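What follows is one structure encoded as structure tokens, with my remarks underneath.
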Amino acid sequence: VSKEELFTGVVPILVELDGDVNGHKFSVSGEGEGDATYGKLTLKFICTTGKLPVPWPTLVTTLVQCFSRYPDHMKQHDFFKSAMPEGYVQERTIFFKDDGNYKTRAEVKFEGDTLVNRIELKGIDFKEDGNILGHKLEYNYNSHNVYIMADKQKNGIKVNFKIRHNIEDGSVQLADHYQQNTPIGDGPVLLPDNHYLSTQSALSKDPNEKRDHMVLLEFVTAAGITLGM
Ligand code: NA
Ligand code: NA
Ligand SMILES: [Zn+2]
Ligand SMILES: [Zn+2]
């Protein structure tokens, strides 16, 4: 039921996102590679419609948890890989405290040797001069724990966590994330015991790139379950 064999080695990744936030329409493409044995991602994203209308860090969680490293004793809890190659739908609602929300739907699946994440994002209720549309977020990311449980009603998982976005005046903008994942295929999947992913992300710029872009490295390992339990 585990699909670890698809994830051997380095796997190319493609990402495509169409988004509309307070009627500002935009698109983002990304390409890179993942190594689930190490739990590491490297990707570069470009805004193909001009300047991104929201800050890049707000799109990090939207823009492939199947590349998480699952420990030796936790292979029976890896839902994300178990749903491949047909893949899973990942839906979120993200509430930015004192501001608007994003709602997202994505399909993550293999197209051949490439892992692809295809996303629609709709943003509503943002303040024109808030931290988001105001572009008051620093260009950086912090470490978070992403809590995963099995869905008690359907074949799938329920996931929640709270992202801290640091603001240029020293304050912090919180983004509460609520997430569900369901398989696309009707094959068996792994429905995990409660656990979490320890997430770290670092953002940078390619000094030669003139398009609006984001270079992103991530390291993710699952944790939280006692051997054999
Ligand atoms: Na199998
Ligand atoms: Na605007
Ligand atoms: Zn172990
Ligand atoms: Zn158990």
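Following Swiss-Prot, chain A residues are numbered 2-64, 68-233, in order.
Note: Cβ is positioned from N, Cα and C throughout, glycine not excepted.
Quick look at what Swiss-Prot lists:
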- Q69 to L: In RSGFP4; increases fluorescence and shifts the major exitation peak to 489-490 nm; when associated with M-64 and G-65 (MUTAGEN)
- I128 to V: In EBFP2.0; shifts the excitation and emission spectra to shorter wavelengths and increases quantum yields compared to BFP; when associated with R-30; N-39; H-66; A-72; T-105; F-145; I-150; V-155; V-171; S-198; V-206 and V-224 (MUTAGEN)
- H148 to D: In Cerulean; leads to improved quantum yield, a higher extinction coefficient and is 2.5-fold brighter than ECFP; when associated with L-64; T-65; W-66; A-72; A-145; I-146; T-153 and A-163 (MUTAGEN)
- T203 to H, W or F: Results in significantly red-shifted excitation and emission maxima (MUTAGEN)
- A206 to K: Abolishes the tendency to dimerize and leads to monomeric fluorescent proteins (MUTAGEN)
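Look at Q69 (mutagenesis position): DSSP puts it in a helix. A 10 Å radius around the C-alpha of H148 (mutagenesis position) takes in these mutagenesis positions out of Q69, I128, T203, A206, in sequence order: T203. Here nothing among the mutagenesis positions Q69, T203, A206 falls inside 10 Å of the CA of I128 (mutagenesis position). If you count neighbouring Cβ atoms within 10 Å for each of the mutagenesis positions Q69, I128, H148, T203, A206, the highest count belongs to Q69.
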